[PDB]
Amino acid sequence: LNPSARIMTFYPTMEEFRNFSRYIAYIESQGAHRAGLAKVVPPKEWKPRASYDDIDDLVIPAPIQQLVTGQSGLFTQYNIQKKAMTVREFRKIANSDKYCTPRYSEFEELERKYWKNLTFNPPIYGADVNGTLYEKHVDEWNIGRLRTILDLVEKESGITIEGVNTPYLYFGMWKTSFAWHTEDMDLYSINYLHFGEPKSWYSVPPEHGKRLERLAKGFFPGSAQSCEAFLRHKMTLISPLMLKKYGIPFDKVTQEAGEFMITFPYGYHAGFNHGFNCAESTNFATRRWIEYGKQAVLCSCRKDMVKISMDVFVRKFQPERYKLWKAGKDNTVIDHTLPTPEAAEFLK
Amino acid sequence: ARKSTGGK
Ligand SMILES: O=C(O)CNC(=O)C(=O)O
Ligand code: NI
Ligand SMILES: [Zn+2]
């Protein structure tokens, strides 16, 4: 069931599209989670917003200039906070001669230009903006309210964690990047490209994540000694040629305006924006995530990193194991090939 | 805590 662990693309009907959690269970019944990343192209008739003409006054409170240092396929990204600017001011800079997308024919050409030029002319990424560009009445795949079990955090505790159980906007320009990472608490993520130029992704199958971490630790031994989970700093960029050279399995995919990407628990991903664009993103969960949450290796070395109490999830969904888990004796081993329990419906 | 795109 997706034995190659290749990135799968799905074209649901509007009927299939409507129930989000159900459709995630479906794509997992097809083995989509084995890749760490999947694409969902929604039905043509669906639109989350009638128009994006009114957003030029939207404020980007903390845009980040992305300074990259390194060579030979191994880089560290330093994200320097600049002054607030509007989307108008951002788009002006993004499309200017200095920062705009270079000319190219085949995608492999743009990809080579990215890996050649990423340490020059540091771009600005309008990242981590609190908000949603969805209209209030849109009930399908609304990143503001997906209605997954991740809602148990706020429902039970009152805790909101911005970007995790609330939506983030991302305004991109050419050569803006996201470093190799898995999600906070090894959650799933959803990413919708609202408009603009493509976003390109790389992914490592969850079943090979440990191999990527071992490799990264060798390449950056200083960082690893100061923090087990140093990839969670989201500063480490590693080219596909380096992955290939050290036998790390991976796949690539380009997301266009109007498409969704789903990332799966413990699926390492990285990528870059092609040009001026806007994405919306949040985290979510399924029952399969709970074991991943229980075993997530978290960053210790930074203050107020994202840590979600697993107690409510184990009690509700794993009552047989609760005492064992609380006694530190729950030695469950994760099988990354298995789909979430809710996929039973589609496998019967 | 909040999600963050990266550090320095
Ligand atoms: O869009 C970006 O910059 C990075 N996005 C993600 O890592 C995600 O959606 O999981
Ligand atoms: Ni991510
Ligand atoms: Zn750390």
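To match Swiss-Prot, the residue numbers of chain A are left as they are there, and the shown ones run 8-355.
Using N, Cα and C of the backbone, Cβ positions are placed for all residues, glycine too.
Marked as domain 'JmjN' by Swiss-Prot on the basis of sequence analysis: A:14-56.
The Cβ of A:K206 (2-oxoglutarate binding site) has 25 other Cβ atoms within 10 Å, all protein chains considered. Residues or ranges marked as 2-oxoglutarate binding site in Swiss-Prot: A:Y132, A:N198, A:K206, A:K241.
A strand conformation is recorded for A:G133 (mutagenesis position) in the three-state DSSP classification. Among the mutagenesis experiments that Swiss-Prot reports, A:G133 to A is described with the note: Abolishes histone demethylase activity; when associated with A-138.
A:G138 (mutagenesis position) has a Cβ environment of 14 other Cβ atoms inside 10 Å. In Swiss-Prot, the entry for mutagenesis A:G138 to A states: Abolishes histone demethylase activity; when associated with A-138. The structure shown retains the original residue.
According to Swiss-Prot, the domain 'JmjC' annotation covers A:142-308.
Here the residue is the original one, but Swiss-Prot notes a mutagenesis experiment at this spot, A:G165 to A: Abolishes histone demethylase activity; when associated with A-165. A:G165 (mutagenesis position) falls outside any helix or strand according to DSSP and counts as coil. In this chain, no residue six or more apart from A:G165 (mutagenesis position) has a CB-CB distance below 8 Å.
For the published mutagenesis A:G170 to A, Swiss-Prot gives the following note: Abolishes histone demethylase activity; when associated with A-165. Taking all protein chains in view, 24 other C-beta atoms sit within 10 angstroms of the C-beta of A:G170 (mutagenesis position). DSSP classifies A:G170 (mutagenesis position) as coil under the three-state reduction.
In Swiss-Prot, the entry for mutagenesis A:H188 to A states: Abolishes histone demethylase activity without affecting ability to bind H4K20me2. The structure shown retains the original residue. Taking a C-beta cut-off of under 8 angstroms and a sequence separation of 6 or more, A:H188 (mutagenesis position) has the following same-chain neighbours: A:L238, A:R239, A:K241, A:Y275, A:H276, A:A277.
The Fe cation binding site annotation in Swiss-Prot covers A:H188, A:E190, A:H276 and is backed by experimental evidence. Under the DSSP three-state reduction, A:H276 (Fe cation binding site) is assigned to strand. Cβ neighbour count for A:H276 (Fe cation binding site) (all protein chains, 10 Å cutoff from its Cβ): 23.
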Chain B, Cβ under 8 Å: which of the recorded positions A:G133, A:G138, A:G165, A:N198, A:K206, A:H276 qualify: none
Residue among the recorded positions A:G133, A:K241 whose Cβ has the most other Cβ atoms within 10 Å: A:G133
Other CB atoms within 10 A, centred on A:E190 (Fe cation binding site): 24
List of residues, in chain order, with Cβ under 8 A from that of A:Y132 (2-oxoglutarate binding site) and at least 6 apart: A:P70, A:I71, A:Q73, A:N86, A:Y177, A:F178, A:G179, A:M180, A:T183, A:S184, A:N280
Same-chain residues at least 6 apart in sequence whose Cβ lies under 8 Å from A:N198 (2-oxoglutarate binding site): A:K206, A:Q262, A:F267, A:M268, A:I269, A:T270, A:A286, A:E287, A:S288
Cβ-Cβ under 8 Å with the domain 'JmjN' (A:14-56): same-chain residues at least 6 beyond its ends: 8, 140-142, 145-149, 153-155, 195, 199, 201, 208, 210-214, 216, 258-260, 262, 265-276, 291, 293, 295, 343-344, 346-347, 349-350, 352-354
For the domain 'JmjN' (A:14-56), residues assigned helix / strand / coil by DSSP: 18 helix, 7 strand, 18 coil
